[PDB]
Amino acid sequence: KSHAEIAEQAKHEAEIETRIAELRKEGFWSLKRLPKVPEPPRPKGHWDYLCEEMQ
Amino acid sequence: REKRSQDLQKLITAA
Amino acid sequence: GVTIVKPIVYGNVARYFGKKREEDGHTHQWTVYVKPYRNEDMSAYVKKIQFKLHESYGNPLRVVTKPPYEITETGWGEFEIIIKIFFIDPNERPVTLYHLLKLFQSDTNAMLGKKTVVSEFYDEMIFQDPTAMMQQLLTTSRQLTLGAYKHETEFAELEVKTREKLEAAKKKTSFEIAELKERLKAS
């Protein structure tokens, strides 16, 4: 090797371009995935007792 | 590719 | 009417510490050795090889048993090492070799900055009319290693011979990488 390596290297640049195109398509990594969820649970929950007894 | 290019350029400078 | 020739190579390599010992008095770590030229196990017919060093050492008469046959020792000056090769067959007369321990480089080699000194000579053990057992042992010798066997007699020239290829390939690869990948990134 070490000769005419352009045929192999330009493929990586094309892959980078397709990666950017896909990021524009739907996204590569979803921005800020599940950063915060502060909903406090109920003390026990009547429905949770019902589900426990149901199981 | 890029960081190795930097490293190899520095090596060639030292060489 | 049977003559079997076993080529061997004996010598020593030496490395300079860069400074004389604090209180000892040694300057070079050297390793005298005896090894075959052909890739074969010498112990198939060699029982022991004795290395009689200078009397200044605690034990001048060193001994080795297996295919290598090297003793690593430090010293300060050059002296003659008497090497006596004993064979398995006690009826065969041992071979005696004289090797001058070389530690210092010549002016030419010193100017080249090469650190490792090497001095080993080509020799051949001639077994004229050997015994049946000795003949079988010499003829039944197996290979020693799977890789190649080499010698660095002088080394001054072998280093250049190796570099002319190593540095050439290294520089070619470095150029093919740096000159091409930067432009690929530019595109």
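Quick note: numbers on chain C are straight from Swiss-Prot, i.e. 18-204, in order.
Per the header: electron microscopy, 3.2 Å.
Note: Cβ is positioned from N, Cα and C throughout, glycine not excepted.
Annotated features in Swiss-Prot:
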- C:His43 to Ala: Impaired binding to histone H3 succinylated at 'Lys-122' (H3K122succ) (MUTAGEN)
- C:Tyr74 to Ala: Impaired binding to histone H3 diacetylated at 'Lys-14' and 'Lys-27' (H3K14ac and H3K27ac), and subsequent deposition of histone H2AZ1/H2A.Z into specific chromatin regions; when associated with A-93 (MUTAGEN)
- C:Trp93 to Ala: Impaired binding to histone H3 diacetylated at 'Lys-14' and 'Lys-27' (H3K14ac and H3K27ac), and subsequent deposition of histone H2AZ1/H2A.Z into specific chromatin regions; when associated with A-74 (MUTAGEN)
Euclidean distance between Cα atoms of C:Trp93 (mutagenesis position) and C:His43 (mutagenesis position), Å: 4
Proximal but sequence-remote residues of the same chain as C:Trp93 (mutagenesis position) (Cβ under 8 Å, at least 6 apart): C:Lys37, C:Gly42, C:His43, C:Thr44, C:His45
Residue, out of the mutagenesis positions C:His43, C:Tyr74, whose Cβ gathers the largest set of other Cβ atoms within 10 Å: C:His43
